[PDB]
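*Asks:* Have a look at this one before I ask anything.
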Amino acid sequence: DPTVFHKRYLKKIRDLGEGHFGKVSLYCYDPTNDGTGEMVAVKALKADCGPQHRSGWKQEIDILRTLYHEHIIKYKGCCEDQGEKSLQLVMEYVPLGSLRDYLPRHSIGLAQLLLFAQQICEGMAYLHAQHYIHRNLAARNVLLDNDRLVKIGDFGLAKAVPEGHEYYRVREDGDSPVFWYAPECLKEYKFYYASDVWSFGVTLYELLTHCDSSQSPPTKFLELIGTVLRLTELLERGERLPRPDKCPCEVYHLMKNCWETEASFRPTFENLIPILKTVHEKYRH
Ligand SMILES: CC(C)(C)c1nc2c3ccc(F)cc3c3c(=O)[nH]ccc3c2[nH]1
């Protein structure tokens, strides 16, 4: 099947990005040894991860392989190292990279930022339809194809939510990222579908600040704090990231709705799509 990539034909060009478990690199898959082969993104378990990360890494691959949607990064296949030196994930190559790296370099208007947001919600609504939570939604983990279509990536923290249940209670977090996480995640280690919607709210905040570092969630939360305990206490008292410069009231309201303290009262991604469509169409012309 076309899902089998032979390592001997993979010609490394450069590195592309670093995720939770893995480093993504650009390769030419070149069976004819001709320079004419297809360009693909290949992700590998980080060199300084031990054997205990292998199960989590395989799960990322297993998850992405079961996903098929226009706003999810496309699984192409795997490459098995003959000689027990691991398994590599092969994906579509999207040269534009992440929203986090794209936004600072380009002047992007509000309507387009809301279109990016809408497309993230469509992909995430699809993800939740498959009974998966992402657990690492941030602008740095959202990629863009050549016509600026959103491709959600780094599924290194993703998990199946047990059937019947609204959340998954995590065992042990290697990395967080705490400034994108809902209170129930920080306190009770519970990750609801609604917890991804919280993270989406922070990602929308990132879009509206154009991923400026001085306005980043860590920078702004550390200013409010004046750390995970104090972050938890900050959010429990109802403090939130401020309204970005030039952000309309109703768009900030959308963000605040995603940050409601009670997980079950936040909008679902399905709810978010029509609202974002409406505000997008409103703010063009
Ligand atoms: C940071 C993260 C692990 C989410 C990631 N960064 C990239 C990336 C960065 C630049 C670039 F030009 C291409 C990519 C890329 C890609 O082309 N395919 C799949 C993932 C991926 C990626 N995945």
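Going from the start of the chain as shown, residues are counted 1 onward.
Heads up, header says this was done by X-ray crystallography, 2.0 Å.
Yeah, the Cβs are placed from backbone N, Cα and C, and that goes for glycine too.
According to Swiss-Prot, the record shows the following:
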BINDING   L16, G17, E18, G19, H20, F21, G22, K23, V24, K43  ATP binding site
MUTAGEN   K43 to R (Swiss-Prot position 930)  Complete loss of catalytic activity
MUTAGEN   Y167 to F (Swiss-Prot position 1054)  Reduces basal catalytic activity and abolishes IFN-dependent activation
MUTAGEN   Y168 to F (Swiss-Prot position 1055)  Reduces basal catalytic activity and abolishes IFN-dependent activation
MUTAGEN   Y252 to F (Swiss-Prot position 1145)  Does not affect phosphorylation state and enzymatic activity
MUTAGEN   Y283 to F (Swiss-Prot position 1176)  Does not affect phosphorylation state and enzymatic activity
*Asks:* Using the CB centroid of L16, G17, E18, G19, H20, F21, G22, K23, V24, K43 as the ATP site centre, which other residues of the same chain sit with their CB within 8 A?
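*Replies:* Filtered neighbour residues, in order: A44, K46, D154, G156.
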*Asks:* Among the recorded positions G22, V24, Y167, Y283, which have a Cβ atom lying under 6 Å from any atom of ligand 1?
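*Replies:* Result: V24.
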*Asks:* Where 6 intervening residues lack coordinates, what is the integer distance in angstrom between the Cα of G226 and that of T227?
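*Replies:* With 6 residues absent from the model, the flanking Cα atoms are 10 Å apart.
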*Asks:* Tell me which residues of the chain lie with their Cβ under 8 angstroms from that of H20 (ATP binding site), as long as they are six or more apart in sequence?
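*Replies:* Within the chain, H20 (ATP binding site) has Cβ neighbours under 8 Å at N136, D154, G156, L157, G174, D175.
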*Asks:* Taking only the mutagenesis positions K43, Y167, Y252, which one has a CA atom nearest to the CA atom of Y283 (mutagenesis position)?
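*Replies:* Going through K43, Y167, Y252 one by one, the Cα closest to that of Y283 (mutagenesis position) is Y252.
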*Asks:* What is the Cβ neighbour count of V24 (ATP binding site) at a 10 Å cut-off, with all protein chains included?
*Replies:* 21
*Asks:* Do you see any of the mutagenesis positions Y167, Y168, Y252 whose C-alpha is within 10 Å of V24 (ATP binding site), and which ones?
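*Replies:* The mutagenesis positions passing the 10 Å Cα test: none.
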*Asks:* To the nearest Å, how far is the Cα of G22 (ATP binding site) from the Cα of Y167 (mutagenesis position)?
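*Replies:* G22 (ATP binding site) and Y167 (mutagenesis position) have their Cα atoms 26 Å apart.
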*Asks:* Do you know which of the recorded positions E18, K43, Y167, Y252 has the most other C-beta atoms within 10 angstroms of its C-beta?
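*Replies:* The most densely surrounded of these recorded positions is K43.
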*Asks:* Long-range same-chain neighbours of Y168 (mutagenesis position), Cβ under 8 Å, sequence gap at least 6?
*Replies:* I133, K159, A160, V161, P162, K190, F191
*Asks:* If I take the Cα of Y252 (mutagenesis position) as reference, which of the recorded positions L16, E18, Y167 has the closest Cα?
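*Replies:* Nearest in space to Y252 (mutagenesis position), counting only the recorded positions, is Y167.
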